[PDB]
Structure formats: structure tokens, C-alpha cells
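Student: Got a structure here, written out as C-alpha cells. Questions coming.
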Amino acid sequence: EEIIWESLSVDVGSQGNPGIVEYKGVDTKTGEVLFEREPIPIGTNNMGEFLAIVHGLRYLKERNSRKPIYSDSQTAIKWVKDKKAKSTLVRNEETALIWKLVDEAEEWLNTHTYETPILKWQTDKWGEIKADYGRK
RNA sequence: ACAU
DNA sequence: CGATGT
Ligand SMILES: [K+]
Ligand SMILES: [K+]
Ligand SMILES: [K+]
Ligand SMILES: [Mg+2]
Ligand SMILES: [Mg+2]
């Protein structure tokens, strides 16, 4: 199994979990940063990994790109497949923003179509995903 | 266990 | 060491 280098790699970064969440997408081949989300003051790792995939899908669809997306998140890959983000994060005023974005990502999934393959980045074999934040 |  | 998830 080899890396499909013609792909978009996404990843979350956090300060705390739950904590400040951000995410970015990069060209798997070159590392060029293609998008970066403004930090969200409270979310979970898995909410951010989910938002990152969905943003990638929208980014690639807007550009008429058939590239696959790599994610290292088993959880978020499944949530996108299911079109349902099964987060445990409490809903209150401080988590309102992340839940709004998660709700809206689900809604996008339920109103749009895509053929984009969503692939597991095999960290054990390949090292850190190219979108990783270098914080671990 | 596995993946973050 | 702790947290998020299947
Ligand atoms: K990191
Ligand atoms: K990882
Ligand atoms: K666990
Ligand atoms: Mg990740
Ligand atoms: Mg990472």
C-alpha cells in the first residue's frame, strides 16, 4: 500500500481537548497549505477532524478536483461516511460556535453529493500526516 | 484493542 | 498523565 500523492491531507490542531480547535488542509505532495480555519475557542479533536474533512470536500468540489482526501481520524472518517457527527461535547454557550459549524457541516453533507475518496492516512507506516501541527 |  | 471517539 503506497501513498496516493495526488491528494489533499487534512488535520486538526488543538490547545486542550476539549479546547481551542483549528484545522488545515495541505497538498500531500508538497505541503503547500491550501486552507486554514480560524481557531474555534472550544471544541473536540474529533469535531475538528470532521470539520476538516467536510471543508476539504467542499474545497475540492468548488474547484472541480477529483483528488482524494487523507485523514488520520478513524472517528471523523466514519462520521463523514454516516453524515452524522456523534460528538459527546456538551451544548452550552461556550460550545455554541463549534456545534453550529458541526451542524452546518452535516447539513452540507445531506444536501450535496461527491465522489471524493476519503482515505485513512496510515500513520504507522508513513509517519505523521502532512497536515499535522507538530504539537505532539 | 484501534484511531486520535 | 489526561481527553475524544469506534
Ligand atoms: K500535532
Ligand atoms: K496521528
Ligand atoms: K480510550
Ligand atoms: Mg489528526
Ligand atoms: Mg495531527
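By Swiss-Prot numbering, chain A shows 61-196, in order.
Per the header of the entry, the method used was X-ray crystallography, 1.5 Å.
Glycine too: its Cβ is placed from the backbone N, Cα and C atoms.
Pasting the relevant annotations from Swiss-Prot:
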| type | residues | note |
| --- | --- | --- |
| BINDING | A:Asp71, A:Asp192 | Mg(2+) 1 binding site |
| BINDING | A:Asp71, A:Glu109, A:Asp132 | Mg(2+) 2 binding site |
| MUTAGEN | A:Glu109 to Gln | Loss of activity |
| MUTAGEN | A:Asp132 to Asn | Loss of activity |
| MUTAGEN | A:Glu188 to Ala | Strongly reduces activity |
| MUTAGEN | A:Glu188 to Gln | No effect |
| MUTAGEN | A:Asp192 to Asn | Strongly reduced activity with manganese. Loss of activity with magnesium |
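Are these features on the surface or tucked inside, and what are their neighbours?
Tutor: In the three-state DSSP scheme, A:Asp192 (mutagenesis position) falls into the coil class.
Of all Cβ atoms in the protein chains displayed, 23 besides its own lie within 10 Å of the Cβ of A:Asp71 (Mg(2+) 1 binding site).
Cβ neighbour count for A:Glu109 (mutagenesis position): 25 (other Cβ atoms within 10 Å of its Cβ, all protein chains included).
In the three-state DSSP assignment, the secondary structure recorded for A:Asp132 (mutagenesis position) is coil.
Cβ contacts within 10 Å of A:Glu188 (mutagenesis position), excluding its own Cβ and spanning all protein chains shown: 14.
Sequence-distant contacts of A:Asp192 (mutagenesis position), defined by Cβ-Cβ distance under 8 angstroms and a gap of at least six in the same chain, are A:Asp71, A:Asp132.
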